[PDB]
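Step one of this worksheet: look at the structure below.
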Amino acid sequence: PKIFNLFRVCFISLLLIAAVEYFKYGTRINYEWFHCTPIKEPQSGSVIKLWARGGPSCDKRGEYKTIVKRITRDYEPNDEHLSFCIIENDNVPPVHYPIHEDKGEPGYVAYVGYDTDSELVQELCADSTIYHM
Amino acid sequence: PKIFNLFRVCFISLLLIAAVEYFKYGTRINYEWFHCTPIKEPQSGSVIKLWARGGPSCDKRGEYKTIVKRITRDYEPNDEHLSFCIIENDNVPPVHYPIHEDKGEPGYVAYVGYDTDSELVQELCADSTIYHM
Amino acid sequence: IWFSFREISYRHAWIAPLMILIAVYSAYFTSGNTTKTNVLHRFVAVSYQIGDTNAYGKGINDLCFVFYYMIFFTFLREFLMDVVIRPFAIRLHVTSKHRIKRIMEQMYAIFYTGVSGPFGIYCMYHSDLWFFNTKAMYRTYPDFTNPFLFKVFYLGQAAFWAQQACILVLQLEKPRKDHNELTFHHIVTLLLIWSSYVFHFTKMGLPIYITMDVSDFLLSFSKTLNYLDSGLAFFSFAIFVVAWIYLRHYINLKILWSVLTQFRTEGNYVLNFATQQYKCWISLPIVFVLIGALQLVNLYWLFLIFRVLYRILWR
Amino acid sequence: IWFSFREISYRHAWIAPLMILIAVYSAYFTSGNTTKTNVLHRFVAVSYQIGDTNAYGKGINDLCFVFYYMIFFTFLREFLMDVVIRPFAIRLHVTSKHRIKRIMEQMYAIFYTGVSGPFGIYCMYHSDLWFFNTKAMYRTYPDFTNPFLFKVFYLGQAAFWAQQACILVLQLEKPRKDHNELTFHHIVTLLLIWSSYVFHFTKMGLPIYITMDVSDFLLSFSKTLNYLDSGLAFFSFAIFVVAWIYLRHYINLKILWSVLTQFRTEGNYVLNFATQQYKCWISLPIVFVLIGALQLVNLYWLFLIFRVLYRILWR
Ligand SMILES: CCCC[C@@H](C)[C@@H](OC(=O)C[C@@H](CC(=O)O)C(=O)O)[C@H](C[C@@H](C)C[C@H](O)CCCC[C@@H](O)C[C@H](O)[C@H](C)N)OC(=O)C[C@@H](CC(=O)O)C(=O)O
Ligand SMILES: CCCC[C@@H](C)[C@@H](OC(=O)C[C@@H](CC(=O)O)C(=O)O)[C@H](C[C@@H](C)C[C@H](O)CCCC[C@@H](O)C[C@H](O)[C@H](C)N)OC(=O)C[C@@H](CC(=O)O)C(=O)O
């Protein structure tokens, strides 16, 4: 009765079970890293324009998630304080992307920049609310 | 010259090096799980009010990050489409929390709900832009 | 009395698992709440009934259920094996060692396999899969919810084959005989059950053992009638060979072909991690490879069947 | 000629590391860009110079530097040991086996240790830490940037002690003698260097070996003059014991006390993962425990020193 051989086999089986369940959970909660790829559009001195484009699994919240994570971990506010604006495309259904590469207008566009040029963010973000950070 | 003993010792040393560097990186990029704790305030049928409270390391973007992740992974839009609004406290400096427990007004408050009750979100979010999802 | 209890547990092999499961059942059935608000319930029944309908979710209580019924299925095997299959090995004249050991093994195989065959067929009967319908496999794919009989069928198979595989690696006695094919079978069966349940390929899972169980019933019946020399054994073996050729080859080939063609065509085929549906072009390889592994094992086995068939035919 | 090269590498031990590092240096110094845009530069020099100033960042090129200089420090030890310290062991009359082995070891210790002592003192001189100032340790904590001499001092120590520890685990010869205290010393030294550099406790790291290096210089000088019987050995040992008592006890006790008191009081003491500053109440335990480990080792060692001191005093 070699108990330890059993014990190690069962303990590694449970380890695969837990690993695959973590795979499922993780790929669910932050799926936007898989389906959505964030586009950075350069601009004048310190501002950029954000959005995302993917397949039909890149819905509006995939775009919002990826845009806000790009905004919040591409800009260090401890060095200099930033300022951003997010504008939503109000005539495009939430799930709106085609499988192919003629996708069109995104669901969300966001303008983000540092506070050296905050009037530039004022200009690019027309009359939407402007979030400070 | 027992080479393999060396090889395993060096390979586990490099493994600790990589593990601790991942510790540093991970705790940096998503620090808001450590410093910021998100407060849910119940409301009428399907809406809630969001914000965060922590120490001086829970700055405005810690609150924005934790609020948007609560909004985006506490609400499944594939079942029913939601609608949210984020309102910023425009007279409180970005880094504004005391070490002690008399902290006061947060940097950000967000209202989020389902589309059964979207006029309720209209009511709670006074005149700020309302994001669909 | 602890020593005497150990002595009786040495003269039997079912006393301790029987005590474990009878204690669990008695404690659970002591009056109270025989509902989802009890740990023994997560260990005695399928949990996560969605609302109050015939749909069941997944969770860790599934693993608790599986392991408790491994504990149970040890008791079913030891009790049946000794208490029943030794009398049916002695009260009928049989005179050998390998002959009696394998006659016990084959009749226990007959028992559990003829229990699990008709139950699988019934589960497939009152469903849209009737007589191996390859489109109901993929019509509504993500299948987060399984019916009561269907879920319990899946978790009983998991408990049974896990118990087989763990007594395969805890070598009590009988060191080595067929264990290469046996270990490949056990590992592949357990991986397919687990990966079929976890990744929602569940209505895909029912038809494939249905075939394995009813074919194994026929095979074990043929070998039992070989042991108990009757002269009707060759008739049962011909019935077995035609049933094997039908089920394990034609039905599984149809199922593979079903994968290849109607895995794309039917239902949902756009990957979506948020919706948690994995039926895409990335999982078609994995599914086809597992089905192919099962088919390769069955191909080697009918090579063996036909080798024996022709040698006996001219002998 | 490959066999003859192996024979010369068997009659020496520095030929192969010398070839490796001379090839790397020659390839790097072949005309081109002797700047940060070269892999050999990440293997030959400290990288991540911030802007064009005397501040240096961290990265993987640090590990590349450390391992390349492990390769180098193997060549320094083998070349010095053989080519120099065997003539200084033979040209001066010494007649034994353990006597000559340990006389080589102690004079090599004298060499590297008296090289690393004054360099550490110089690094602490042109800094705000002068003569062990316990407040410049914590004034500007996060210290993502280290000066040139200070960073190269930290990475040379890492390469040297890592090479020591790897030839400790690759047992060539001389199986067992003092290896319990030796392995504790090597593991603790390497962990403190790595954890001090990685977690920015870097200006905290300079004063602590300064003490270890200059004290080890004095100790090895005393043991060398013991070997080479001179009669001046006891004078050097008294100087060593007073320097040990001063440095490794008073300065490290002051540094520990500095941790306990001015780790909170001085600089930044609010944990902030975003800013990447770990100087909080969670790291004070770790720092104090490492310093305490070093102090326990030095306490056992002066128990040994004084045991020898009094026995020789009345012998
Ligand atoms: C008229 C009836 C007489 C029965 C006759 C046909 C018998 O062939 C002989 O007539 C005997 C001589 C032939 C001769 O030379 O005269 C020979 O076959 O050995 C038969 C042939 C066999 C090679 C078929 C495979 O076995 C089955 C294993 C398949 C997979 C299954 O396991 C599924 C899975 O695992 C799990 C349970 N779901 O069965 C045996 O022979 C077995 C051996 C066992 C042994 O030796 O291993 C034995 O008979 O007990
Ligand atoms: C007037 C001058 C004569 C020298 C005299 C004091 C000598 O004591 C004796 O006079 C000889 C008899 C005494 C007697 O009985 O008469 C006895 O001490 O053994 C001395 C005592 C010694 C116990 C001190 C520790 O060693 C040092 C190791 C500390 C940590 C260091 O390593 C740092 C670190 O690792 C790294 C390098 N940074 O040194 C030895 O003795 C060593 C033994 C070696 C051995 O046996 O292991 C030997 O002499 O070579």
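Per Swiss-Prot, chain D residues shown: 71-385, in order.
Header lists the method as electron microscopy, 3.1 Å.
The backbone N, Cα and C atoms fix where each Cβ goes, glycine too.
Under the heading domain 'TLC', Swiss-Prot lists D:168-385.
What Swiss-Prot lists as fumonisin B1 binding site is D:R169, D:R172, D:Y182, D:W231, D:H255, D:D286, D:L289, D:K293, D:296-297, D:303-304, D:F307, D:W314, D:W371, D:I375, D:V378, D:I382, D:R385. Note on D:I375 (fumonisin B1 binding site): other Cβ atoms within 10 Å of its Cβ, all shown chains, come to 16.
Per Swiss-Prot, mutagenesis D:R172 to A is noted as: Abolishes the enzymatic activity of the ceramide synthase complex. Does not rescue the growth defect of LAC1-LAG1 double deletion mutant; when associated with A-293, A-296, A-318 and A-381. The secondary structure of D:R172 (mutagenesis position), as reduced to three states from DSSP, is helical. When Cβ atoms from all protein chains are considered, those within 10 Å of D:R172 (mutagenesis position) total 17, not counting its own.
For the mutagenesis of D:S186 to A, Swiss-Prot gives this note: Does not affect the enzymatic activity of the LAC1-LIP1 complex. The structure shown keeps the original residue. D:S186 (mutagenesis position) falls within a helix when secondary structure is assigned with DSSP.
Same-chain residues at least 6 positions away in sequence with a Cβ under 8 Å from that of D:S353 (mutagenesis position) are, in sequence order, D:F269. Annotation comment: Swiss-Prot describes D:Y224, D:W231, D:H255, D:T259, D:262-263, D:265-266, D:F269, D:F271, D:274-275, D:278-279, D:282-283, D:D286, D:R318, D:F343, D:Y348, D:352-353, D:356-357, D:360-361, D:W371 as hexacosanoate binding site.
Here the residue is the original one, but Swiss-Prot notes a mutagenesis experiment at this spot, D:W231 to A: About 85% loss in enzymatic activity of the LAC1-LIP1 complex. The Cβ neighbour count for D:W231 (mutagenesis position), using a 10 Å radius and every protein chain shown, is 23.
Annotation for D:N296 (mutagenesis position): spatial neighbours D:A303, D:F307, criterion Cβ-Cβ under 8 Å with sequence separation of six or more. The hexacosanoyl-CoA binding site feature in Swiss-Prot is assigned to D:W231, D:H255, D:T259, D:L262, D:265-266, D:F271, D:274-275, D:278-279, D:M282, D:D286, D:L289, D:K293, D:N296, D:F307, D:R318, D:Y348, D:352-353, D:356-357, D:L360, D:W371.
Quoted from Swiss-Prot, the note on the mutagenesis of D:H255 to A is: Abolishes the enzymatic activity of the LAC1-LIP1 complex; alone or when associated with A-256. Does not catalyze the reaction between hexacosanoyl-CoA and fumonisin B1; when associated with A-256. A helical conformation is recorded for D:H255 (mutagenesis position) in the three-state DSSP classification. Sequence-distant contacts (6 or more apart, same chain, Cβ under 8 Å) of D:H255 (mutagenesis position) comprise D:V367.
In the shown protein chains, 17 other C-beta atoms lie within 10 A of the C-beta of D:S265 (mutagenesis position). In Swiss-Prot, the entry for mutagenesis D:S265 to F states: Abolishes the enzymatic activity of the ceramide synthase complex and does not rescue the growth defect of LAC1-LAG1 double deletion mutant; when associated with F-266, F-275, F-353 and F-375. The structure shown retains the original residue.
In Swiss-Prot, a published mutagenesis experiment is listed as D:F271 to A, annotated More than 90% loss in enzymatic activity of the LAC1-LIP1 complex. Counting every protein chain shown, 22 other Cβ atoms lie within 10 Å of the Cβ of D:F271 (mutagenesis position).
Remark: D:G275 (mutagenesis position) has D:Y224, D:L262, D:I263, D:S266, D:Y267 as non-local neighbours, by Cβ distance under 8 Å and separation of at least 6 in sequence. While the structure shown retains the original residue, Swiss-Prot records the mutagenesis experiment D:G275 to F with this note: Abolishes the enzymatic activity of the ceramide synthase complex and does not rescue the growth defect of LAC1-LAG1 double deletion mutant; when associated with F-265, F-266, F-353 and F-375.
A helical conformation is recorded for D:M282 (mutagenesis position) in the three-state DSSP classification. For D:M282 (mutagenesis position), the same-chain residues lying six or more positions away in sequence with a CB closer than 8 A to its CB are D:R318. Annotation of the mutagenesis experiment D:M282 to A in Swiss-Prot: About 60% loss in enzymatic activity of the LAC1-LIP1 complex.
With a cut-off of 8 Å between CB atoms and residues at least 6 apart in sequence, the same chain places D:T183, D:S186, D:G187, D:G190 near D:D283 (mutagenesis position), listed in sequence order. For the published mutagenesis D:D283 to A, Swiss-Prot gives the following note: Reduces the enzymatic activity of the LAC1-LIP1 complex.
In this structure, D:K293 (mutagenesis position) is part of a helix by DSSP. While the structure shown retains the original residue, Swiss-Prot records the mutagenesis experiment D:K293 to A with this note: About 80% loss in enzymatic activity of the LAC1-LIP1 complex. Does not rescue the growth defect of LAC1-LAG1 double deletion mutant; when associated with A-172, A-296, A-318 and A-381.
What Swiss-Prot says about the mutagenesis result for D:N296 to A is this: About 60% loss in enzymatic activity of the LAC1-LIP1 complex. Does not rescue the growth defect of LAC1-LAG1 double deletion mutant; when associated with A-172, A-293, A-318 and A-381.
Under the three-state DSSP scheme, D:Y348 (mutagenesis position) falls in the coil class. Note on D:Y348 (mutagenesis position): other Cβ atoms within 10 Å of its Cβ, all shown chains, come to 20. Among the sequence features in Swiss-Prot, the mutagenesis site D:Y348 to A is noted as follows: More than 90% loss in enzymatic activity of the LAC1-LIP1 complex.
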Residues among the recorded positions D:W231, D:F307, D:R385 that border ligand 2 - Cβ under 6 angstroms, in sequence order: D:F307
Pairwise CA distance, D:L289 (fumonisin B1 binding site) versus D:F271 (mutagenesis position), rounded so that it is a whole Å: 28
Among D:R169, D:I278, D:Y297, D:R385, which are recorded as binding-site residues, the nearest neighbour of D:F271 (mutagenesis position) by Cα: D:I278
D:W371 (hexacosanoyl-CoA binding site) in three-state DSSP notation: helix
Least buried by Cβ count (within 10 Å) of the binding-site residues D:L289, D:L360: D:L360
D:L360 (hexacosanoate binding site) - helix vs strand vs coil (DSSP): helix
Cα-to-Cα gap, D:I375 (fumonisin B1 binding site) vs D:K293 (mutagenesis position), nearest whole Å: 12
Binding-site residues: D:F307, D:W371 - member with fewest neighbouring CB atoms within 10 Å: D:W371
C-alpha spacing of D:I352 (hexacosanoate binding site) relative to D:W371 (hexacosanoyl-CoA binding site), in angstrom: 30
